[PDB]
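Engineer: Before I ask anything, here is the structure I am working with.
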Amino acid sequence: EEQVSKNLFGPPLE
Amino acid sequence: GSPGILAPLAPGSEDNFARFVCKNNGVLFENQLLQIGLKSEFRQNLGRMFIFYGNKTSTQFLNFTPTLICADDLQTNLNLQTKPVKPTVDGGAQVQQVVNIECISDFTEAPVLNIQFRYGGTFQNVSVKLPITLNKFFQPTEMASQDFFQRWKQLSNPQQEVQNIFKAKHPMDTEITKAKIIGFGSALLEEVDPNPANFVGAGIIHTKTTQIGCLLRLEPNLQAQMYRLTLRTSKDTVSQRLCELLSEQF
């Protein structure tokens, strides 16, 4: 999930 | 079930609860006999909801008894007040119930509306979830990008942030998504997230005592048909409940 979030989303809001 | 007598509550029937998180007026439940319609308005920590009971038959409903069911913990956080409903609903007729609502503090459970009545000697007993949800007390707040980022940074403590990744239930339609965010009670803030494909919102949850500032970020991944939702608010349980509610809407 952390890696899915890596690959599909981000980066942190500013 | 003459007055003062009730049957045990029926198990929950399937209803349109989730459709009423970001909308207030429409049909909550309908079967062959009865239509339950809703209309509501909310302002800060108060609301007023009208429930419409429609008899779709040519036979009277007798001993018609609607009861709002709320556990003690929910009653502590959500105050409901209502007035009696006439126990006879004529065939083809529609009767109205008013529910006055005050949010005392944030809450997760939903009231249950139980309806018991006689239809030609049969016993009818319907239980539906009533869409009084925490975001009904959400006031949209427009703000500048600089104001947003200052507030977002303050809520950096992990307790203030709740994040959820989930598969899209619905077409990933920018215009429908924006309308859902507005219908939820949030402002829609343009050009805050430098990614034009993302959605940012802000609002304040109003309780009897406290204004809880809330910020949200919704990130689509169109290819994977997934979303990431991030809530940052000034109260941990509000971040949790708003993330739970909004995660079901896209």
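FYI, residue positions are counted from 1 along the chain as it appears here.
Yeah, the Cβs are placed from backbone N, Cα and C, and that goes for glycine too.
Feature list, courtesy of Swiss-Prot:
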MUTAGEN   B:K39 to A (Swiss-Prot position 727)  No effect on DENND1A-,DENND1B- nor DENND1C-binding
MUTAGEN   B:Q94 to A (Swiss-Prot position 782)  Reduces DENND1A- and DENND1C-binding
MUTAGEN   B:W152 to A (Swiss-Prot position 840)  Abolishes AMPH, BIN1, DGKD, EPS15, EPN1, auxilin and SNAP91 binding
MUTAGEN   B:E161 to A (Swiss-Prot position 849)  No effect
MUTAGEN   B:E219 to A (Swiss-Prot position 907)  Strongly reduces AMPH, SNAP91 and BIN1 binding. Slightly reduces EPS15 and auxilin binding
MUTAGEN   B:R232 to A (Swiss-Prot position 920)  Abolishes AMPH and BIN1 binding. Reduces EPS15, SNAP91 and auxilin binding
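Let's see these features in context: how buried, what's close, how far.
Structural biologist: Under the three-state DSSP scheme, B:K39 (mutagenesis position) falls in the strand class.
Of all the Cβ atoms in the protein chains shown, 13 others lie within 10 Å of the Cβ of B:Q94 (mutagenesis position).
Under a cutoff of 8 A between CB atoms, and with a sequence separation of 6+ in the same chain, the neighbours of B:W152 (mutagenesis position) are B:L215, B:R232.
Secondary structure at B:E161 (mutagenesis position), taken from DSSP and collapsed to helix, strand or coil, is strand. Long-range Cβ proximity for B:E161 (mutagenesis position), meaning a same-chain Cβ under 8 A and a gap of 6 or more residues, is found for B:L155, B:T230, B:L231, B:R232, B:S239.
Other Cβ atoms within 10 Å of the Cβ of B:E219 (mutagenesis position) number 21 in total over all chains.
The Cβ neighbour count for B:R232 (mutagenesis position), using a 10 Å radius over every protein chain in view, is 23.
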Engineer: Taking the Cβ of B:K39 (mutagenesis position) as the reference point, list residues of the same chain whose Cβ is under 8 angstroms away and which are at least six residues distant in sequence.
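Structural biologist: Residues satisfying the criterion: B:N24, B:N25, B:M49, B:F50, B:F52.
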Engineer: Going by DSSP, is B:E219 (mutagenesis position) part of a helix, a strand, or coil?
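Structural biologist: Note: B:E219 (mutagenesis position) is in a strand by DSSP.
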Engineer: Can you see whether DSSP assigns B:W152 (mutagenesis position) to helix, strand or coil?
Structural biologist: helix
Engineer: Provide, as an integer number of angstrom, the distance between the C-alpha atoms of B:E219 (mutagenesis position) and B:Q94 (mutagenesis position).
Structural biologist: 43
Engineer: Less than 8 Å, Cβ to Cβ, versus chain A; work out which of the mutagenesis positions B:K39, B:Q94, B:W152, B:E161, B:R232 satisfy that and list them by sequence.
Structural biologist: B:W152
